[PDB]
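Input: a single structure, listed below in structure tokens.
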Amino acid sequence: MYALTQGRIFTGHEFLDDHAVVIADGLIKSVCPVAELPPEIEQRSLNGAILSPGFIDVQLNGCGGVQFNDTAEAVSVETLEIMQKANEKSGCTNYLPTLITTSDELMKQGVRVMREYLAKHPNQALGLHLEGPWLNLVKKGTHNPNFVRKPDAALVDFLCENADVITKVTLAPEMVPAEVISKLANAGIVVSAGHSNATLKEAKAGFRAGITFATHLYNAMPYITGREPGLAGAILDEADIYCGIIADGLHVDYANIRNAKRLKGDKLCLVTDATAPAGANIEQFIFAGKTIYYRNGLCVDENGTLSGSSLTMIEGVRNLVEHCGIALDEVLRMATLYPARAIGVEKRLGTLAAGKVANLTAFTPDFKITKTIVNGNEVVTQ
Amino acid sequence: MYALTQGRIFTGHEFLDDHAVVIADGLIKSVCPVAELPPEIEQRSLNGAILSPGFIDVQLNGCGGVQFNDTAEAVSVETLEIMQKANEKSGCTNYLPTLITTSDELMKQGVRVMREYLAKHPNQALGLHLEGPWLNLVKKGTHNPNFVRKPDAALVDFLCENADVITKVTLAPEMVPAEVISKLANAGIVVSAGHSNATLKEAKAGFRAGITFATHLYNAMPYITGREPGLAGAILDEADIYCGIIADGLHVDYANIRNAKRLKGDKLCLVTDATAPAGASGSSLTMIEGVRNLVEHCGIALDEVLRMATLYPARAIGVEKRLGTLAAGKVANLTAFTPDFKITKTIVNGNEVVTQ
Ligand SMILES: [Zn+2]
Ligand SMILES: [Zn+2]
């Protein structure tokens, strides 16, 4: 047992000064004023850094130089181990390894690997985020067009049967029967609308069937016209729909993010949707059979096509703060509480409270990580 | 003088249930509890209708079978008079006749005609709304590409010289020098961005040069995309920018209007952008219809909807000192309607011109 002290603490609901967070047995024992601590308890100074719950990234394809995609060799427990350690250096203690449209074979392999990972590393990579393959070719992005396909009943049932390791599935509502959505949803899986060219009507039909989330707002969605709001327009006007947004300033112009935050309120979650180069130092990487060069801090292919993100959660936090006029506290919620409630793990992860898992991170005013704690153990010290 | 009583009174800032409005000498003399009314003044019952400042439509090309466009015969004081009477029936007491991109000659005639109308009719058609010709062909909509053109010193100066009868000018910011925008604005003209394919950056440059309004949001503008906000995204993100929106459920999906109202706050104005058919594609919206649509389909409170049709447009074009609210000294232009949005009474300069 020990307690973090001497620094601003963000519980997820407010900032506390002259307070302490007592951690013991991998959980947060309590939050109290530094005054109510028995002098003999081990005290670890924050050195004036802001303490926050660990960041939760609900959409991440890869980082730390690797990717949980494409090959059978990549889709492995070690990739998840490498990805986890990379995120931690960025204050991200939890994430959803995201596997994009590929073969049923690789999909089934992902499930086994995730399950294998869960049996070794607790409260870290929470579960699978299957992005695809039931998408719309027109908004396929970088996905392999050969794997974009209609949903097979058997594959659908397979997913429901394995909902215990599948946190979320992104599909194009106008490309799937309502039943599939309702099926996956009733199985306990978060169904999100994305890589879709759905009209407003199709989007709303997608929500009524059970979709409760939207993947990277504005990206791989119809443009917004006066007469046809499209899926993005629809997500904006639907109060209860949660949605992620990539805040690197490249995928979404900051004005669009500010507009989205005003309309989404407490339903907008920060995501990185990052790839291999994030939290690493590589020149390029392969994906969907294409070479994505990491040229000038940008992931672009030979055509000049922006083909990926290298954002990290602290960076996203920093950008939302200084470029989008969102106060730090609300931004912190966008990286913890909100995504936690969006995937249903707020019972134990989105905030700093008694009984919650001891996953935290600390950073200085200039947004530099100084600490990352996982299951009570300090894994990052800078 | 007379007093309007027995009905809900919306001043522009609040509803009053047991009050009255006294009209005299074409002005609103006072708003007071019915029990404070001078016993001598004639009392006229609203019969339970809702009384409100007269609607102000800042973008109208035609109505009542006529149009203030195209021909030298149409751009006339008579057309303006016909449009006014037709507007009065749908609760609209003020409007900006809108002349779309055409020749310099027709523009000059429009200006002359507006001045002659003004010397004869006060507090009615307020001033000219010149939509074009400095537009972007990509977003010319129904505008004649042959007349869409760049601004030349001569035209610019003529408009500035006639700022007093020209209320607004719609232009594509990315198609004109910043100096042209500032020239118009400094002359007192409301410069509005419209029929533009402007990027967010070009839109912002326009605002800094003096643009303070945007014509029919979402229409004849770049479609919004994550990486390309365009003029529309910029307007939504710019708090000080006023803008009109067509609420017929056809030009703009109601969902976009809701997203728009939430981001624009008190800067969103209801407009019809109506044409000939309105009175008796294109728009045939009337202001009272737009009010009904906004309330029943956009989840906006009636009082806020009523402001979108009076106070806001009034402030957008700088006539709030005499119009837009039911308060002492303001011009007596009002309209009354039943809860189901049927006009029962319209008053202009204190005179009841509509009785139903
Ligand atoms: Zn995607
Ligand atoms: Zn127009």
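We number each residue from 1, going along the chain as drawn.
Header lists the method as X-ray crystallography, 2.2 Å.
From the backbone N, Cα and C atoms, a Cβ is placed for every residue, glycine too.
According to Swiss-Prot, the protein carries these features:
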MUTAGEN   A:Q59 to H  Large decrease in catalytic activity and substrate affinity, and increase in the average amount of Zn bound to the protein, suggesting that an additional metal ion can bind to this mutant; when associated with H-61
MUTAGEN   A:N61 to H  Large decrease in catalytic activity and substrate affinity, and increase in the average amount of Zn bound to the protein, suggesting that an additional metal ion can bind to this mutant; when associated with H-59
MUTAGEN   A:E131 to Q or A  Large reduction in the amount of the metal cofactor bound to the enzyme
BINDING   A:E131, A:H195, A:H216  Zn(2+) binding site
BINDING   A:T142, A:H143, A:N219, A:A220, A:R227, A:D248, A:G249, A:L250, A:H251, A:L306, A:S307, A:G308  substrate binding site
MUTAGEN   A:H143 to Q  180-fold decrease in catalytic efficiency
MUTAGEN   A:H251 to N  500-fold decrease in catalytic efficiency
MUTAGEN   A:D273 to N or A  Loss of catalytic activity
ACT_SITE  A:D273  active site, proton donor/acceptor
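In sequence order, the recorded positions from A:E131, A:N219, A:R227, A:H251 that place a Cβ under 8 angstroms from a chain B Cβ are A:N219, A:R227, A:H251. When the recorded positions A:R227, A:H251 are scored by other C-beta atoms within 10 Å, A:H251 scores highest. A separation of roughly 8 Å, to the nearest angstrom, links the Cα atoms of A:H195 (Zn(2+) binding site) and A:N219 (substrate binding site).
Put simply, A:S307 (substrate binding site) is 10 Å from A:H143 (mutagenesis position) when counted between their Cα atoms. Same-chain residues that are not part of A:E131, A:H195, A:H216 yet have a Cβ within 8 Å of the Cβ center of the Zn(2+) site turn out to be A:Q59, A:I100, A:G132, A:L135, A:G141, A:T170, A:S192, A:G194, A:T215, A:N219, A:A220, A:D273. Ranking the recorded positions A:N61, A:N219 by C-beta neighbours within 10 Å puts A:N61 at the top. Counting every protein chain shown, 23 other Cβ atoms lie within 10 Å of the Cβ of A:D273 (mutagenesis position). A separation of roughly 14 Å, to the nearest angstrom, links the Cα atoms of A:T142 (substrate binding site) and A:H216 (Zn(2+) binding site). Listed in sequence order, A:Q59, A:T98, A:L99, A:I100, A:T101, A:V169, A:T170, A:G194, A:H195, A:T215 are the same-chain residues at least 6 apart in sequence whose CB falls under 8 Å from the CB of A:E131 (mutagenesis position).
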